[PDB]
Amino acid sequence: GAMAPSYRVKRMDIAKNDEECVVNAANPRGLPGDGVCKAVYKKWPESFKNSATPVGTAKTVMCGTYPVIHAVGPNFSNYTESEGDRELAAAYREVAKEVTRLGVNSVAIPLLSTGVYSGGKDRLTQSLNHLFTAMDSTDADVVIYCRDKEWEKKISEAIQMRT
Ligand SMILES: CC1=NN(c2ccccc2)C(=O)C1
Ligand SMILES: [Cl-]
Ligand SMILES: [Cl-]
């Protein structure tokens, strides 16, 4: 574990992370996809060998020795708010089991089911709170990646408000 496990947020491409593993915002089919998934595909394409996995699950594939945890959040265009909420919580719980299993001291993570899978709604608080519920029991350093200046500020405020 990390000596003093922490949460941090950075506004930059998760493909440039400084952590021991990365969480992909994957599609269920293991396709290159869009947004974070496409950035992950360019940096670690070898990790998309047999990465297909159902909604609400995570599947780790090694790129060399670097673990890529493919986490499948729901696309809120297809799910009810209720069922989508359940699957989004579940995907983060599966990320926490994989981070623990791998024995990493740090993990790079995006906010699942924001952007293209958001169903046109602001889900920063919903996705971040499910991330916290899953990762709070882990002792890895968690570095949350985002691309929007206002989301960076709101994620930073949410981390500090619990400290
Ligand atoms: C920046 C981001 N804005 N959003 C977003 C999406 C729909 C409505 C409002 C906000 C994201 O998912 C990431
Ligand atoms: Cl960047
Ligand atoms: Cl963002």
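Start at 1 and count along the chain as shown; that gives each residue its number.
The way this entry was determined, per its header, is X-ray crystallography, 1.5 Å.
Backbone N, Cα and C define each Cβ position, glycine as well.
Under DSSP, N27 (mutagenesis position) is assigned to coil, being neither helix nor strand in the three-state scheme. Positions annotated as ADP-D-ribose binding site by Swiss-Prot, on the basis of experimental evidence: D13, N27, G35, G115, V116, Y117.
Here Swiss-Prot describes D13 to A (Swiss-Prot position 1343) as a published mutagenesis experiment; the accompanying note says: Partial loss of ADP-ribose 1'' phosphate phosphatase activity. Cβ neighbour count for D13 (mutagenesis position) (all protein chains, 10 Å cutoff from its Cβ): 14. Taken residue by residue with DSSP, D13 (mutagenesis position) is part of neither helix nor strand, so it is coil.
Swiss-Prot gives this note for the published mutagenesis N27 to A (Swiss-Prot position 1357): Partial loss of mono-ADP-ribosylhydrolase activity; complete loss of ADP-ribose 1'' phosphate phosphatase activity. Less than 8 angstroms from the CB of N27 (mutagenesis position) sit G33, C37, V72, each of them six or more residues away in the same chain.
For the mutagenesis experiment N27 to R or Y (Swiss-Prot position 1357), the note given by Swiss-Prot reads: Almost complete loss of mono-ADP-ribosylhydrolase activity.
Cβ neighbour count for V36 (mutagenesis position) (all protein chains, 10 Å cutoff from its Cβ): 25. Recorded in Swiss-Prot as a mutagenesis result, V36 to A (Swiss-Prot position 1366) carries the remark: Partial loss of mono-ADP-ribosylhydrolase activity.
For the published mutagenesis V36 to E or F (Swiss-Prot position 1366), Swiss-Prot gives the following note: Almost complete loss of mono-ADP-ribosylhydrolase activity. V36 (mutagenesis position) falls within a helical segment according to DSSP.
Under its mutagenesis annotations, Swiss-Prot gives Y117 to V or W (Swiss-Prot position 1447) the following note: Almost complete loss of mono-ADP-ribosylhydrolase activity. Taking Cβ-Cβ distances under 8 Å and a sequence separation of 6 or more, the neighbours of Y117 (mutagenesis position) in its chain are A25, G73, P74, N75, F76, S77. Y117 (mutagenesis position) carries a helical DSSP state (H, G or I).
Experimental mutagenesis at this site is recorded by Swiss-Prot as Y117 to A (Swiss-Prot position 1447), annotated: Partial loss of mono-ADP-ribosylhydrolase activity; complete loss of ADP-ribose 1'' phosphate phosphatase activity.
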The record lists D13, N27, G35, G115, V116, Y117 as binding ADP-D-ribose. What's the largest Cα to Cα distance among them, in Å, rounded to a whole number?
18
Candidates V36, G115, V116 (recorded positions) with Cα within 10 Å of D13 (mutagenesis position):
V36
Here the 10 Å Cβ neighbour count for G115 (ADP-D-ribose binding site) comes out at 16
Which recorded positions from the set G35, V36, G115, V116 come near ligand 1, judged by a Cβ under 6 Å from any of its atoms?
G115
Near ligand 2, which of the recorded positions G35, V36, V116 have CB less than 6 Å from any of its atoms?
none
Cβ-Cβ distance under 8 Å, sequence separation of 6 or more, same chain as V116 (ADP-D-ribose binding site); the residues meeting this, in order, are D34, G35, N75
